[PDB]
Amino acid sequence: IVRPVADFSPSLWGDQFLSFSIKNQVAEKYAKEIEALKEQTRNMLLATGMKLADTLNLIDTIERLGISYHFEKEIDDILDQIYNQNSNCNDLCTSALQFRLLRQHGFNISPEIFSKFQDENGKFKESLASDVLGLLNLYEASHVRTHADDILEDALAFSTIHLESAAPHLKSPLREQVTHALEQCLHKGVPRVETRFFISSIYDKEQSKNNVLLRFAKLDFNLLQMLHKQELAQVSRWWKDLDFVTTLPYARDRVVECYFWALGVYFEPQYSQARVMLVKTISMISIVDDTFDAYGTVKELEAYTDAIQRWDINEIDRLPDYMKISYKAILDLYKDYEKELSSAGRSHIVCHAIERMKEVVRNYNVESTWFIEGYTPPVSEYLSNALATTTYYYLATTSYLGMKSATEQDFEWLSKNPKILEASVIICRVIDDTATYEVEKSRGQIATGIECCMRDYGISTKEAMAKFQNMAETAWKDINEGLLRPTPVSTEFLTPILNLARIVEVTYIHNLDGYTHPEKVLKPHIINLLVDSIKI
Ligand SMILES: C=C(C)[C@H]1C/C=C(\C)CC/C=C(\C)CC1
Ligand SMILES: [Mg+2]
Ligand SMILES: [Mg+2]
Ligand SMILES: [Mg+2]
């Protein structure tokens, strides 16, 4: 009664990440210079009597350079001031940038700021088609819409067609920046990824660049990268001493991709413990998913699911030997988390992630039951099960474990499935179903999202993929709305959820599974963030 056949590609990284020894004198030299550069930058920000457009461009540059996390208080104070002054007297470039920066920071600036750029019908004035910097900022702003912003319904299409038309004749690096924006907008990109591109491909090549900011940005990126590499080494060593590579050979060996995921959720040094905890969880639920999907028999998956609900080491012997391996590793991981959080008296919060894991596994087992039965549920029923199998309710909960400022009330909010979390989960689900529809269908999975959608509504695969694309668009508007003040918890606890949605977009770009097939999408990102330093 043997098993399915292995068709997963092995880790393409080998052991190149296993040991990283930080050049300590370089670290100290970088940090010492950064302190000086950080103060110079702080004073640029606090400079009295700057014009609106100059201020917004400064803040935008500091944000794209990846160093704004040093200046949360200064940037906030400035945007707040701009928000409350109501300055509606500018051109498209400044207005669109004003709108984007304020919305991204939760300031509900009215979309009426764009009325002066439109005709009697709410269509942008085509006379603006020759203003490339205006179009570019309009373009970026168009991705931050909520449901109250139908004034902007035309902004994406308008700016896109005219940027495409202008791009081939633009000077550099402007051309490269426009071309990049059309493939990957800023708001929906992974921050370290956009930062790496901006620093190296754009700002470094700008004639007008500020030398202080550029040097700051390069040193800071390379210094954080040393931390990230230590973290990945520590995590690679943990994964190695688990040895699932050989004892659980049916499973995807993707701990580096998992680290990239955790790095997407937060890159700052204060979230180091959080990242390390998170990547371990992603790594481990990856193992569980492959057990349900590519190895376990329905009888085996039943006992596994029940063992997880009971969550007791007593239960191991009801499981086949190969499931004993992962089950003990799972239980041990949570005992590790409890020990890690003990000194800060935050051990009790681990139970929130545990309950969310039980939920994921219940729904894995349902999904397997559906496959065995040849069942094509209605879309509503399909989603009631398949949203949790994204693991995103679970990963979001997990992202909070290592965040020292997360309180019980923050977990209570998250446990009620707030709308911002639900939208992030929906984006993951529908993008995944759109990308992986064809392959899963060939493997016989009749319970696949798009199939459900086709059979339920009586519509073609094309119309179904388009209906899913639209649920993703609706979900982004809900994310954007969920960031607006007053927020139900600190922005600190919203950003991970937003970042989870961004990682989806980036991994499944151009409709391909970038996690199962890392070489396409993830590999260049991993090399740019974790292998190659920015040349100084
Ligand atoms: C649905 C998505 C995008 C998941 C699929 C991947 C797994 C279940 C393995 C670990 C979980 C990850 C990488 C989140 C993505
Ligand atoms: Mg699966
Ligand atoms: Mg799977
Ligand atoms: Mg899938």
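Chain A uses Swiss-Prot numbers throughout; the residues present, in order, are 13-548.
Cβ from N, Cα, C; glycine included.
If you check Swiss-Prot, you get these features:
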BINDING   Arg264, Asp301, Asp305, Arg441, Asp444  (2E,6E)-farnesyl diphosphate binding site
MUTAGEN   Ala274 to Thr  Relaxed product specificity leading to equal amounts production of 5-epi-aristolochene, 4-epi-eremophilene and premnaspirodiene with cis,trans-farnesyl diphosphate as substrate; when associated with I-372; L-406 and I-516
MUTAGEN   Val277 to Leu  Catalyzes the conversion of (2E,6E)-farnesyl diphosphate to (+)-5-epi-aristolochene and triggers self-alkyation of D-444 leading to enzyme inactivation
BINDING   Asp301, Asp305  Mg(2+) 1 binding site
BINDING   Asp301, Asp305  Mg(2+) 2 binding site
MUTAGEN   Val372 to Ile  Relaxed product specificity leading to equal amounts production of 5-epi-aristolochene, 4-epi-eremophilene and premnaspirodiene with cis,trans-farnesyl diphosphate as substrate; when associated with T-274; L-406 and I-516
BINDING   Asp444, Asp445, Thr448, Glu452  Mg(2+) 3 binding site
MUTAGEN   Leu512 to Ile  Catalyzes the conversion of (2E,6E)-farnesyl diphosphate to (+)-5-epi-aristolochene and triggers self-alkyation of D-444 leading to enzyme inactivation
MUTAGEN   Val516 to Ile  Relaxed product specificity leading to equal amounts production of 5-epi-aristolochene, 4-epi-eremophilene and premnaspirodiene with cis,trans-farnesyl diphosphate as substrate; when associated with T-274; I-372 and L-406
MUTAGEN   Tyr520 to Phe  Loss of production of aristolochene, and accumulation of the intermediate germacrene A
According to DSSP, collapsed to three classes, what secondary structure does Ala274 (mutagenesis position) have? helix
Those residues of the chain, 6+ apart, with a Cβ under 8 Å from that of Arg441 ((2E,6E)-farnesyl diphosphate binding site): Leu395, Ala398, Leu399, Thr402, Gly461
Three-state secondary structure, which DSSP defines for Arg264 ((2E,6E)-farnesyl diphosphate binding site): coil
I'd like the number of other C-beta atoms within 10 A of the C-beta of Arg264 ((2E,6E)-farnesyl diphosphate binding site), please. 22
List the same-chain residues at least 6 positions away in sequence whose Cβ sits under 8 Å from the Cβ of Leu512 (mutagenesis position), in sequence order, or say none. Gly276, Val277, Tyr404, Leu407, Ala408, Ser411, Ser436, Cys440
Candidates near ligand 1 among the binding-site residues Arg264, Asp301, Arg441, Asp445, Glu452, judged by a Cβ under 6 angstroms: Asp301
Among the mutagenesis positions listed here (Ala274, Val277, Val372, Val516), identify the one with the smallest other-Cβ count within 10 Å. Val372
Based on a Cβ-to-ligand 3 distance below 6 Å, what subset of the recorded positions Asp301, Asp305, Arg441, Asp445, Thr448, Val516 would you report? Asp301, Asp305
Mind running the recorded positions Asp301, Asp305, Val372, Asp445, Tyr520 against ligand 2 and keeping the ones whose CB falls under 6 Å of it? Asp301, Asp305
